[PDB]
Protein chains: 4
Amino acid sequence: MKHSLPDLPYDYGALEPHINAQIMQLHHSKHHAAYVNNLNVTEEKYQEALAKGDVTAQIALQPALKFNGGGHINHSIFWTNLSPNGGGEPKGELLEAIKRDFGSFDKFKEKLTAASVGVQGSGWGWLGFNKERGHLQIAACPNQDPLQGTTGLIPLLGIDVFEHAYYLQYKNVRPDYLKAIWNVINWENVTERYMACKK
Amino acid sequence: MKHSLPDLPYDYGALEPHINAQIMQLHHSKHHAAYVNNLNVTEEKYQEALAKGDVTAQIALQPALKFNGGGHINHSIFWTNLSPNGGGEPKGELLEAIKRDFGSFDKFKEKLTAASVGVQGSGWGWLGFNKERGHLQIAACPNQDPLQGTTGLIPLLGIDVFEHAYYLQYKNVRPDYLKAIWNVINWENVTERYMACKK
Amino acid sequence: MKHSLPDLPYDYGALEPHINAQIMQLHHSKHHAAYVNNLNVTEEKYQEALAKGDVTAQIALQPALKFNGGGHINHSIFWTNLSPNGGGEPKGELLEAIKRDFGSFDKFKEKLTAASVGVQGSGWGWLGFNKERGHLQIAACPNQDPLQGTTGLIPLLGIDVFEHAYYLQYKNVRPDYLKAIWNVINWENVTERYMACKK
Amino acid sequence: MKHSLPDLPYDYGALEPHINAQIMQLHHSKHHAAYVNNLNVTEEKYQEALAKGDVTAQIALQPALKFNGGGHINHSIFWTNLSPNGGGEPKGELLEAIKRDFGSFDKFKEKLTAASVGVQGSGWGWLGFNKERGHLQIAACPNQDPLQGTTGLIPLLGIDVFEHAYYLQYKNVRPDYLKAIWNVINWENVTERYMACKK
Ligand SMILES: [Mn+2]
Ligand SMILES: [Mn+2]
Ligand SMILES: [Mn+2]
Ligand SMILES: [Mn+2]
């Protein structure tokens, strides 16, 4: 059982003019493809170390497993969080939960925008669901550290603030990239993930 | 006494075709200018906290002080480490030290290249001088963490592997950026820093 | 500003038999005294570095500032959170808040106990108040990293799980130390800190 | 692979009066036993996660794997580095190497002592061999982070500065524990590890 690079659920230029085709093609066919391959390489090395009981090799492989493994997790969710049919505001119970936990939808965007723009270096901004507390929660993750594996929160919406995700189009003005991405957020997908957390 | 953005010792397009003018202009006039301003803002906030004895505010300001403060340190050295008159190999005692500590100049480039390309996320690759041991030493730093402040090593040559330092020209192929930058390394400046470490 | 070691609100043997007198004496007159002394020395160096604009020295002093500065913050709160007249359960809105956010007082004890016992190495277990969300929140901190300075949460009740806090009496059985400390929790002080969080 | 708690090469009271019998008994039968048991449980979970491709579970298990896995590595080496027939100074090439890399045996003790006493919180002080550079090197590790797995250096002599390693006897005065441990250093074992580093 090996991990595979999931196909993009839309054309490279489907999110224009918010995210140009050059960024989408590089972000998926180059960056994500490398994470999957490196992930499969690390898993095979880790399996050999675990069979031999080489705990030293297991720990030496952790940085490569979390970075590439997290990259495969984060980017796989990122594509579904975007869509040419996205934008606007969510509906149903998710919208009610955003108003209840953050006050309003605009306030929520402000909190997630501040968490995303506040990331110093490479990282991610996430809207997650706290299963224990039963409400929403915003958190930032450094580098490719996945949300659930490092915080326990269930990812609902992630914003890649790696420079490779916007620099070609927005250069150093990360806020401009954060303002535009809200227009293509696939709230239908984010709603499916939210409803799955409640039973 | 406030920190200031040092002027670039050459034209934006002096390092072409290795580093295009668009990268140099953005890297200096936008990224570095922000580090200096944010650094001065943080120092003033830290001074107020220190006068009031507010240790909580001091610690809350550490991430902003190390990132912007380190950025001002790293980029100020980075410009002098490059030059249109650079490239080739160093001479004198520095070349002898590289051969003695790393075997050869090509081996040194291999070690610093591996440290630079091995940085997962944002960071820096550095050639430093270990004053205690009296020899050279290669080390990688995450994000803008400066070399001397976090390792004690005296910086001699730094390679910015932040994506903003090469993505516009080399995209995700960081190795291509590392291969080209060796042609514009200002070994005259790196020699001055090395000779200053010995007395 | 010259920080000072606060006088203990009680004699070293007031919390027996839950925390013996030898631990209290060492924890206050040796461990806490060292943080204050080292903190004052570090603050003086930070003042000298700021006057000279030595950013390298500032970053090099951060670990000592956070450890000793956080130690002064944490232990100063720890003494007030304990009392010979403590124990039992809180009353009023704090008890209602514990029931609301954690289900019941017993469930809250189980969650904070797991967080304190879960600390690998040295650290602290904290019950804090999230002013932005307006409810309670449990969090663990590594080493002496203070709660508010590193997380923003306002400390209400802290449990020192440094080995020096229980080893002399409970040895490696940290769970026994967690069970015994509930008998001396000064809920009057925790309520004061909880009321200070509200308008 | 089912890791096992290694038998001690001596009785618990063989290293008296430098390390009393109560510490040795607790450190081996309680502290080290917990790392092995928790390590075996964590490895089993890692095998289950790998078979299912659950990368989230793999990353969530890393802290427990590094702490307990590193604990098994460090303590297993620590017992062999000590002996009732130890003490004094090394001989042969190891002594020459200590003189070459650190000037003298006394200066080496001062450097490794400062590194061990300098650990803030829990950690380890290590004398290691850098195979790439072919000389000795001193390094400190936080918590149970093993030397080779996190730094690449081959461990030669380790000093446990976890509070549980000395507090019962020396209380908060860690320097006294560092001075006393030199009397039981098994330089015969350290030489074997140093000779294994060379062809
Ligand atoms: Mn990305
Ligand atoms: Mn840069
Ligand atoms: Mn303490
Ligand atoms: Mn130990």
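Here, residue 1 is simply the first one shown, and the rest follow in order.
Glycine too: its Cβ is placed from the backbone N, Cα and C atoms.
Under the heading Mn(2+) binding site, Swiss-Prot lists A:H27, A:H75, A:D160, A:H164. Taking the Cβ of A:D160 (Mn(2+) binding site) as centre and 10 Å as the limit, one finds 25 other Cβ atoms among all the protein chains shown.
The note that Swiss-Prot attaches to the published mutagenesis A:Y35 to F (Swiss-Prot position 58) is: Loss of nitration. Enhanced dityrosine formation on peroxynitrite treatment. A simple way to gauge crowding: the CB of A:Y35 (mutagenesis position) has 22 other CB atoms within 10 angstroms, across all the protein chains here.
In this structure, A:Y35 (mutagenesis position) is part of a helix by DSSP. Listed in Swiss-Prot is the mutagenesis experiment A:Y35 to A, H, N, V or F (Swiss-Prot position 58), annotated as follows: Reduced enzyme activity.
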Shell list (Mn(2+); ref centroid = CB of A:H27, A:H75, A:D160, A:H164; cutoff 8 A): A:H28, A:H31, A:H32, A:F78, A:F162, A:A165
Protein Cβ atoms within 10 Å of A:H27 (Mn(2+) binding site), excluding its own: 23
Cβ-based proximity (under 8 Å) of the recorded positions A:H27, A:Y35, A:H164 to chain B, or none: A:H164
Binding-site residues near ligand 2 among A:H27, A:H75, A:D160 (Cβ under 6 Å): none
C-beta crowding around A:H75 (Mn(2+) binding site), within 10 angstroms: 24
Proximal but sequence-remote residues of the same chain as A:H164 (Mn(2+) binding site) (Cβ under 8 Å, at least 6 apart): A:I23, A:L26, A:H27, A:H31
Integer Cα-Cα distance in angstrom, A:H75 (Mn(2+) binding site) to A:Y35 (mutagenesis position): 9
Distance, A:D160 (Mn(2+) binding site) to A:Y35 (mutagenesis position) (CA atoms, angstrom): 15
